[PDB]
Amino acid sequence: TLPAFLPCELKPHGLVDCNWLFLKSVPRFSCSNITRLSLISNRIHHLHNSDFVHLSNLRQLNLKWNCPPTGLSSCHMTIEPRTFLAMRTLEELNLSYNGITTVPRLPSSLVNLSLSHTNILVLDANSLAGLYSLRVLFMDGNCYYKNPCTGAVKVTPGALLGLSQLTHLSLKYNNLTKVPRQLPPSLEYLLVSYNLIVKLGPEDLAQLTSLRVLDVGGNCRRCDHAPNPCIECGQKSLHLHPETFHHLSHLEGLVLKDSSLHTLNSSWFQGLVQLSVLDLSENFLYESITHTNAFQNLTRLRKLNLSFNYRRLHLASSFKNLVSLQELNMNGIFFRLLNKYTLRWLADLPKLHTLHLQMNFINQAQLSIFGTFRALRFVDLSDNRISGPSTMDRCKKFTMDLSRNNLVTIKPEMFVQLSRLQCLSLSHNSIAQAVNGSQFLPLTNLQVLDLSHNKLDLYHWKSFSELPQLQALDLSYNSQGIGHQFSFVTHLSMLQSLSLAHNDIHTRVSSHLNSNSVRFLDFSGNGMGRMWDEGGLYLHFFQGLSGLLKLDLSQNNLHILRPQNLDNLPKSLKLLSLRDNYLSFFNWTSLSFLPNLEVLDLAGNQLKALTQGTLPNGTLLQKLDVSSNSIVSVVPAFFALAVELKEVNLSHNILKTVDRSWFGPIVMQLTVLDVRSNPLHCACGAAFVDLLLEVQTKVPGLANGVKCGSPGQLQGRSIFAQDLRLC
DNA sequence: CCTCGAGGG
Ligand SMILES: *[C@@H]1O[C@H](CO)[C@@H](O)[C@H](O)[C@H]1NC(C)=O
């Protein structure tokens with residue numbers, strides 16, 4: 001009757017969630033059917049032979065973050081010999097972020113193991129005894145600046161050969177000077193990044209002929225302008241032996257990032273015939289990518305990262321061979337100019353769909369080039385310094401992001417040959433301009449336009465009229481004696497979504513917003529309280545938006561909401577958000593003025609009670625959110641008439657109980673009833689317990705998150721800390 | 001390998 005696994009939550013697939021519960025011991029709670037137990041981030045510092053005896057059938061166990069090394073502000077975990085042996089079908093185990101110095105004894109059933117961020121500094125053949133079914137082993141971060149050790153962690157030669165089935169090995173951030181010797185040949189991937197492996201040769205990868213991904217990056221770093229502690233490389237560059245990767249016939253992925261690579265050598269990729277991913281970021285290949293020939297035979301290369309390579313830029317002719325290339329990252333390279341030659345050799349690549357060009361300080365750009373490519377779907381030029389022509393965004397659609405640039409004026413010529421663009425972002429520029437229908441002529445196909453965080457003045461009624469396919473327009477956070485603000489809206493014939501959120505609404509703001517197409521309007525963070533206080537002037541401000549379905553009036557300083565104003569909102573309205581206003585009183589029967597309303601959000605107001613009316617017949621209301629108010633009481637039968645009521649959020653209020661007289665029969669059709677963060681009074685007779693237990697599947701966090709506000713020793717603790725059914 | 005140089009897995 002009480003949920004079975006207090007103080008934890010039962011979740012469907014045999015999962016018992018005991019996360020973040022301040023537990024100091026493994027809970028005891030039949031348990032013969034639980035197969036998964038998560039105990040993430042509790043306070044368990046000691047583990048004992050008998051601690052898992054009741055969970056003999058566990059397959060998955062997460063003990064992450066129970067006894068962190070430092071860490072935080074220092075913990076050592078003790079584990080008895082037979083602790084995990086009681087679970088002889090245990091398949092997965094996470095011991096990461098625990099102060100253990102040796103790996104515990106484990107059952108041979110184990111398949112996945114994490115020992116990351118512990119204090120295990122030695123792995124020998126004894127450490128992993130009998131893990132012959134192990135496929136996954138992670139142990140990162142046991143000897144770096146956040147989890148320091150003296151010297152390095154040692155993996156002895158052949159220590160892991162017993163792991164006959166090991167496909168996955170990660171040993172990052174462990175101060176390794178060399179790749180461990182005689183690693184299991186079954187390895188399909190090996191991560192040894194961010195150690196001190198300054199030298200690499202075919203010897204170091206001897207017999208790893210089953211590798212699909214190898215990460216040897218960050219082993220020779222340059223620590224100039226490194227935010228966190230960095231160990232500067234002893235040499236000019238990662239020393240790479242030409243034949244190192246030659247035998248890696250199945251290598252699909254290779255990352256050589258942050259290796260201080262000054263040149264590329266085609267030898268490296270010679271034997272890599274299924275190489276689909278290559279990461280070359282954070283090196284010094286600026287000149288190299290401008291001239292090299294290494295790319296000439298990488299014909300299966302799908303993804304390529306060239307980001308943050310330091311010293312007129314032109315991608316080398318070798319790029320023309322990358323006919324499988326789908327994605328190219330060129331962030332943070334820094335080139336002043338983007339021209340017709342800069343990216344020339346990418347133009348005929350059959351399936352190049354994504355191009356990252358962030359943070360390059362580009363101040364002159366012939367964007368026209370992006371109309372010549374074969375299948376560009378996304379070009380990110382955000383955070384550059386583009387100021388003009390050359391001399392809702394999802395869209396996940398030919399898309400271009402020009403946000404955080406230097407546009408002050410938009411000129412139609414900057415968009416020549418970009419006529420195929422369906423999504424554009426000019427957000428976070430400094431565009432102060434009278435928009436008037438003469439800015440985006442070539443953008444004939446533009447459906448989504450983000451002009452947020454700019455300084456547009458929108459008095460002109462011809463605004464955006466040259467965008468015939470415009471469906472979604474974001475004018476959020478816009479800062480403005482002729483024309484009228486927002487007058488253009490009615491003339492945008494296919495506009496479905498519009499945001500005018502957090503704007504500067506001045507005297508001659510159009511008293512009417514009109515449309516036949518707008519279905520969603522975000523009018524958040526404006527002054528609708530101040531506007532509706534000006535009498536009849538704005539009484540019908542939204543009425544002209546025919547077919548309007550969703551309206552957001554959050555953060556509009558609404559202190560009152562008269563029936564006049566609700567009645568003159570479009571009768572089509574299905575969703576209305578009044579979140580974070582100052583509503584103290586509200587006749588709930590006034591909701592009958594919103595016939596088709598289904599979702600109502602009134603959170604962050606000061607409705608001290610649900611007392612003033614009832615949910616009217618025969619409303620179609622489905623979701624009511626009245627959280628973070630100050631509700632201290634509700635009238636019986638309040639929710640009774642809302643036939644279609646499914647979700648109601650009463651959380652973060654001041655309810656001393658939750659009574660069934662409120663809902664009646666509809667309490668059993670409720671999919672969600674959220675009553676957390678109410679100061680419930682947990683006397684020994686309290687009736688709310690049996691009620692919540694009746695709809696327990698439908699109240700989130702009931703097991704431990706629904707807590708008492710009184711009496712004093714129960715203050716801040718769950719309604720199940722003591723059994724309240726006793727009295 | 002991936003997401004948002006460290007962390008995840
Ligand atoms: C109820 O509202 C609270 C307000 O903070 C929110 O945290 C929670 O997500 C909501 N509950 C549900 C089930 O959506």
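Along the chain as shown, residues are numbered 1 onward.
Placed from the backbone N, Cα and C atoms, the Cβ positions cover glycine too.
A:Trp20 to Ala (Swiss-Prot position 47) appears in Swiss-Prot as a mutagenesis experiment; the accompanying note says: Significantly decreased NF-kappa-B activation. Applying an 8 A CB threshold to same-chain residues 6+ apart, the list for A:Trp20 (mutagenesis position) reads A:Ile40, A:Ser41, A:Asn42. Under DSSP, A:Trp20 (mutagenesis position) is assigned to coil, being neither helix nor strand in the three-state scheme.
One mutagenesis experiment named in Swiss-Prot is A:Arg43 to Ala (Swiss-Prot position 74), and its note says Significantly decreased NF-kappa-B activation. In sequence order, A:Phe22, A:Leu23, A:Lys24, A:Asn66 constitute the residues six or more apart from A:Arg43 (mutagenesis position) in its chain with CB-CB distances below 8 Å.
According to DSSP, A:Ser73 (mutagenesis position) sits in a coil region rather than a helix or strand. The 10 Å shell around the Cβ of A:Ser73 (mutagenesis position) contains 5 further Cβ atoms across the protein chains shown. Looking at Swiss-Prot, the entry for mutagenesis of A:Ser73 to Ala (Swiss-Prot position 104) says: Significantly decreased NF-kappa-B activation.
Record note (Swiss-Prot), mutagenesis A:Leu421 to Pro (Swiss-Prot position 499): Highly susceptible to mouse cytomegalovirus infection. Shows low level of cytokine induction and natural killer activation on viral infection. The unchanged residue is displayed. In this structure, A:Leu421 (mutagenesis position) belongs to neither helix nor strand by DSSP; it is coil.
Counting only same-chain residues at least 6 apart in sequence, those with a Cβ under 8 Å from the Cβ of A:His559 (mutagenesis position) are A:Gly529, A:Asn581, A:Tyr582, A:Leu583, A:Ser584. What Swiss-Prot says about the mutagenesis result for A:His559 to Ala (Swiss-Prot position 642) is this: Loss of NF-kappa-B activation.
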Distance between the Cα atoms of A:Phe29 and A:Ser30, in Å as an integer, please; the 4 residues between them are unmodelled. 9
Ignoring the 35 unmodelled residues, how many Å lie between the Cα of A:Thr391 and the Cα of A:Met392? 32
Which residues of the same chain, at least 6 positions away in sequence, have a Cβ lying under 8 Å from the Cβ of A:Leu421 (mutagenesis position)? A:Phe398, A:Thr399, A:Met400, A:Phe415, A:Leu443, A:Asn445, A:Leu446
Report, as a whole number of Å, the distance between the Cα atoms of A:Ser73 and A:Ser74, which flank a stretch of 4 unmodelled residues in this deposited structure. 7
Please report the end-to-end Cα distance in Å across the unmodelled region of 5 residues, from A:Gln480 to A:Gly481, as a whole number. 13
